[PDB]
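Okay, so here's the structure we're looking at.
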Amino acid sequence: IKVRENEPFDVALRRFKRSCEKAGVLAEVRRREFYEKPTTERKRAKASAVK
Amino acid sequence: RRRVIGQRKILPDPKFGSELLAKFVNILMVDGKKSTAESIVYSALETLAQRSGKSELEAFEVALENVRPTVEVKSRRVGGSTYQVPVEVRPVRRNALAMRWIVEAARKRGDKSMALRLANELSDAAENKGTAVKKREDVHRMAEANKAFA
Amino acid sequence: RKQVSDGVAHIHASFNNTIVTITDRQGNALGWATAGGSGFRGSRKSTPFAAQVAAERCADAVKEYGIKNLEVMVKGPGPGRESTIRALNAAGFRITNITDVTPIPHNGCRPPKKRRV
Amino acid sequence: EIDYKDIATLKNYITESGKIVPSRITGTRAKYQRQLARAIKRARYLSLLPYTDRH
RNA sequence: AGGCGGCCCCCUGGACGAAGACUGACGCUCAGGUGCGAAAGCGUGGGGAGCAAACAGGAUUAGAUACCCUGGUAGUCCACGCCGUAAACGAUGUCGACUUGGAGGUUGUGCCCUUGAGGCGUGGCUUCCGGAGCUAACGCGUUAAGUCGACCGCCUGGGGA
């Protein structure tokens, strides 16, 4: 499980949660999904330059 | 579902430009009459100067600060049966509740002259006993038990 | 008995309650407290919050042994297994090292039933 | 060298939690990873490793 | 087929390979027969830590012979026999040959400084997608529900059964 790291204090910040793998920001899961989108959007289309 | 509505500053007092006094008359106003509050305004502070009133620089603003609300709550839910939680009130709410706590404590039993019933309460507003303090501690004994599971 | 100035702090966390016991190298307790015994019932007893009070109730029962420095050992899967370490560090102690006897995550048990976002 | 029964070789394929590492750092060219992952479990019964780090 | 699992040393059927050799249709399926068990159960005695029908209590509810909680017998285990039934499910009966593709594994064998994170051939397996084909539409897709053939059983609206 690791986390054996000796900090006498709780930190007022996010350091390891809700942003990297198993959601949010990265590896998003459920909260409504779309199935024609992967068979609709393939190549850009924008970003060069919008500006 | 978002209220948050408009913006309302209200007007200051006509004789010294006070923002607190022009709000305090809106607590003593009943039946839409402000005249009954103007019979109690300054007369309570001048009747305190018959018993204990020393210094008047802030009039009654520090009696409204020795009166200290802390035990406000809200209800939290995910369905039917709800869970109580305590709230850390803003100074604008802390002041608005302190203004009712003291005039409701002065109204607790029937007697003559509200300026004098309030001067008796303002003479107590240096040591704060019974009214506006003894109910506070009897519900504050849950103030951490109602934080346990957030 | 007689003061020792060294020992181990054992935090044992179950899905309903949390135990905080301090031991000496001869294999016995010096002080014990629990989250339930700290005056907690129901869905409060099963919190990480009731486990933070148990550290200060164990601190009140280990008083005779002259201990200021100790190491931590974490046991069980329950919700009190992390929240109380820094509370014991605030009860009149210094934590020298941290260890645990956690299995690798395959046993599952107790979906959260709470928010969660 | 080249065998799992030496602890100064063996310790390069396992973690500080007793677990086996991903193929990207075993040098098996992704073709002997299955057999090496069994040779590491065989090292527990050769008195080179404990059966789990938590005991 | 059901399923098979710590390691170590054994007992042992099948399958796969390379070069040779010896057979010369020895190839497929099969009426009725003759045979395999997951778990639970039985026949007879052992073994008994978890656990757990029943049993024994508590809670909940107006009620609760149930859910849930607290204890717990058969049983789970071993021998010699019985039970023969399951989502035994990949909802796909069984033998061969024929077939444009993409992406990922498992294991023999031939030639190469393996001067290659192996490579190009040749054998046996195995997984996710996908095009022709199939089809009531869903589903199948070179390990096909496709294509062309050989064989054995059953069905004909349901309730009642």
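Since chain B takes its numbers from Swiss-Prot, the residues it shows come out as 3-152.
This deposition comes from electron microscopy, 13.0 Å.
Yeah, the Cβs are placed from backbone N, Cα and C, and that goes for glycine too.
Record note (Swiss-Prot), mutagenesis B:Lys36 to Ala or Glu: Defective in ribosome assembly. The unchanged residue is displayed. Here Swiss-Prot notes a mutagenesis experiment, B:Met116 to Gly, with the remark: Significantly decreases affinity for its own mRNA.
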Mapped DSSP class for B:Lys36 (mutagenesis position), helix or strand or coil: coil
Rounded inter-Cα distance in Å - B:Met116 (mutagenesis position), B:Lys36 (mutagenesis position): 14
Under 8 Å by Cβ from B:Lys36 (mutagenesis position), counting only residues of that chain that are 6 or more apart: B:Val27, B:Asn28, B:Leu30
Number of Cβ atoms other than its own within 10 Å, given for B:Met116 (mutagenesis position): 18
